[PDB]
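Before any comments, here is the structure.
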There are 2 protein chains.
Amino acid sequence: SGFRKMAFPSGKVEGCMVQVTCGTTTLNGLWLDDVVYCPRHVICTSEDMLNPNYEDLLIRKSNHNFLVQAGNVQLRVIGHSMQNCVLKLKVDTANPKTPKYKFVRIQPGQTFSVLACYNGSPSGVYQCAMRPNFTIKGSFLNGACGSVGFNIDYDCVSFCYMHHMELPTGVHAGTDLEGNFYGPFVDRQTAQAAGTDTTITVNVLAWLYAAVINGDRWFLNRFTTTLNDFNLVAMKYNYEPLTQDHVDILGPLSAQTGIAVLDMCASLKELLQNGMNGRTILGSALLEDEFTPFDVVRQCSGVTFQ
Amino acid sequence: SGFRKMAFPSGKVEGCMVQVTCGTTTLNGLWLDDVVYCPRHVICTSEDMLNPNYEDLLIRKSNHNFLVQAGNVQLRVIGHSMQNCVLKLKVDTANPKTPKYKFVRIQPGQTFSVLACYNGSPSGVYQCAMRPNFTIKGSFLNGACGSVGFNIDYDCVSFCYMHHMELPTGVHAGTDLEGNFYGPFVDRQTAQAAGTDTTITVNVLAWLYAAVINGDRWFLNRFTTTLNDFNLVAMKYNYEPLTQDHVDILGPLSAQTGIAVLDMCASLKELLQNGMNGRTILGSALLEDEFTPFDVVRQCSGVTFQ
Ligand SMILES: *[C@](O)(C(=O)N1CCC1)[C@H](C[C@@H]1CCNC1=O)NC(=O)[C@@H]1[C@@H]2[C@H](CN1C(=O)[C@@H](NC(=O)C(F)(F)F)C(C)(C)C)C2(C)C
Ligand SMILES: *[C@](O)(C(=O)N1CCC1)[C@H](C[C@@H]1CCNC1=O)NC(=O)[C@@H]1[C@@H]2[C@H](CN1C(=O)[C@@H](NC(=O)C(F)(F)F)C(C)(C)C)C2(C)C
Ligand SMILES: [Cl-]
């Protein structure tokens, strides 16, 4: 029993983290086989960043201008290119600790673990969601750029995020490992704001199933609703629409608990309209929307990774 | 910016996790040099556990009765002994991935990362506090016994917890790595309950400093209090007393923000007496007491580990 915000074990990713220095700019890189991936603004000075011509700044750089260190070992850069907002430094050594891996672009609503790094060294690991507005609620100081987010499937590390920037309200924005930004953000120091966020409804229902599984059942009412009459109430409280796909994804938790998805929707509708009257669910006084149906199953069934 | 419940990178501990089977009981072990440490109730059947004579059950076991696997490799047990509630299995292979390490018994109030494991395989990592009542608010299913909690200091893994049991209310109890229980718990299936818990005051103040650092300042009032007049109010709300030691430990955060500890105590006193009137601090609608002053500094200054 118990329910915690739980990250993936970080060991497979720790073995891939390096320090990339270009002039006076240092940040983190990801060393997979004989390539180091980092944010392309490693090639900027802190004033270049107002409006940089990246293609131009890169022209002016030789392989030796990039200092890549993996612990006390310097790796020799023998090639360099730009793929969207990500630099690729071909190095002369294949990473012996390269795990089995994939590059994935995740969808809004999906979670991942962030391995926060400074100077190519891991600081800590936490779990995040890709928000409907394509931000994450991260913890990153100056130096964390190039930190990555990932999922583990048994032996396979699925890289989905590389950290680039911090937006007003202290939320974070970055790229997939092909260097395309999540959401409309650009890698330049200008006025950018997150769209208004929404609550990830399917995730709140998954968390309510987690509460039932752990014995926290006070909020279950005796009613049902139609999908249509749920999504009208949801809309008022800035909850994203629940789709039939979402209902199908909640199938396992619904079957395990014997509570129909539309019955749980009836309980969430009452919580949204009446609030929690000072009660908690799984220790929390606010509805949680950063656990996916898969995250709930993993934690409440003990799925492991090699 | 941002503030997250952040675990230590788990890679150093992942390399030490093994599966220990004795008959029909499987759980996790910690492989350091040529010793595997596990909970001693690996030697019980699920009915032995009502009231086991451990010294007796162990007499009856030969080295070959313990099946230790590290991935697809079987490790040969060549010796076995009991140290309090922990088994030590001497194996014929020193763990090549043994990190630099220590066994520490932590104090109530201190945090650590748990690497939750099933069948010697890591499931996930999360951060916990040793509660004043010597429980942790963990996430553990059947199979998680032998999972460990740890701190990393740069290169050194400080092992402080090994998981044994689950108490009423879904909280967790276990031992240091010398096999002595935290709190009054015994490794037998009987009626045991956690003492009433208290809130870790020094940790709530550290979290309030984290909020100020991140720009969440609405709760700062214009008043001060004496330590004595704070600890009287604290007592009503089941907060532990704040000591001068606690005040000294909050020194760095106080200096960084320019808010005297006794001024922050004045702000916490008002929050306890008036509640939060539906406002949040760092995204939270309840006061958080599972971040130490050190945890706040680490996260808000970017301390890393090799
Ligand atoms: C990242 O570059 C880094 O860690 N570095 C060490 C040297 C470079 C850094 C991470 C940021 C800093 C504070 N917290 C973080 O996570 N990213 C940037 O500084 C980022 C680079 C410039 C401007 N960046 C920003 O993050 C800025 N944001 C914005 O302009 C905006 F969000 F408002 F749009 C600032 C610094 C204002 C937060 C570029 C985007 C190329
Ligand atoms: C642990 O043994 C384990 O993971 N195993 C796989 C085979 C053994 C297990 C972990 C528990 C189970 C549910 N969640 C957990 O974290 N620990 C025990 O089962 C533990 C063993 C017996 C009885 N144990 C208990 O945890 C029980 N608790 C209590 O009796 C008490 F807390 F109320 F006191 C139960 C099973 C009721 C939760 C011993 C303490 C030796
Ligand atoms: Cl909360």
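In chain A, numbers come from Swiss-Prot; the residues present are 3264-3569, in order.
Header lists the method as X-ray crystallography, 2.0 Å.
Using the three backbone atoms N, Cα and C, a Cβ is placed for every residue, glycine included.
Feature list (source: Swiss-Prot):
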| type | residues | note |
| --- | --- | --- |
| ACT_SITE | A:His3304 | active site, for 3CL-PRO activity |
| ACT_SITE | A:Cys3408 | active site, nucleophile |
| VARIANT | A:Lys3353 to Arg | In strain: Beta/B.1.351 |
| VARIANT | A:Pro3395 to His | In strain: Omicron/BA.1, Omicron/BA.2, Omicron/BA.2.12.1, Omicron/BA.2.75, Omicron/BA.4, Omicron/BA.5, Omicron/BQ.1.1, Omicron/XBB.1.5, Omicron/EG.5.1 |
| VARIANT | A:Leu3468 to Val | In strain: Zeta/P.2 |
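In this structure, A:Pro3395 (variant position) belongs to neither helix nor strand by DSSP; it is coil. Closest in space to A:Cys3408 (active site, nucleophile), of the recorded positions given as A:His3304, A:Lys3353, A:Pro3395, A:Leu3468, is A:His3304, taking the CA atom of each residue. Taking each of the recorded positions A:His3304, A:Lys3353 in turn and counting other Cβ atoms within 10 Å of its Cβ gives the largest count for A:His3304. Neighbour counts of Cβ atoms within 10 Å were compared across the recorded positions A:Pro3395, A:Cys3408; the minimum falls on A:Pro3395. Checking each of the recorded positions A:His3304, A:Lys3353, A:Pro3395 against A:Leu3468 (variant position) by C-alpha distance, the shortest gap belongs to A:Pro3395. DSSP gives A:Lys3353 (variant position) a strand state. Across the fold, the C-alpha of A:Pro3395 (variant position) and the C-alpha of A:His3304 (active site, for 3CL-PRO activity) stand 26 Å from each other. Cα-Cα distance from A:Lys3353 (variant position) to the residue listed as 'active site, for 3CL-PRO activity': 17 Å (rounded to the nearest whole number). Checked against ligand 1, the recorded positions A:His3304, A:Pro3395, A:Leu3468 give A:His3304 in sequence order as having a Cβ less than 6 Å away from one of its atoms. In the three-state DSSP classification, A:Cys3408 (active site, nucleophile) falls within coil.
In the structure as shown, the Cβ atom of A:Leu3468 (variant position) sits within 10 Å of 28 other Cβ atoms.
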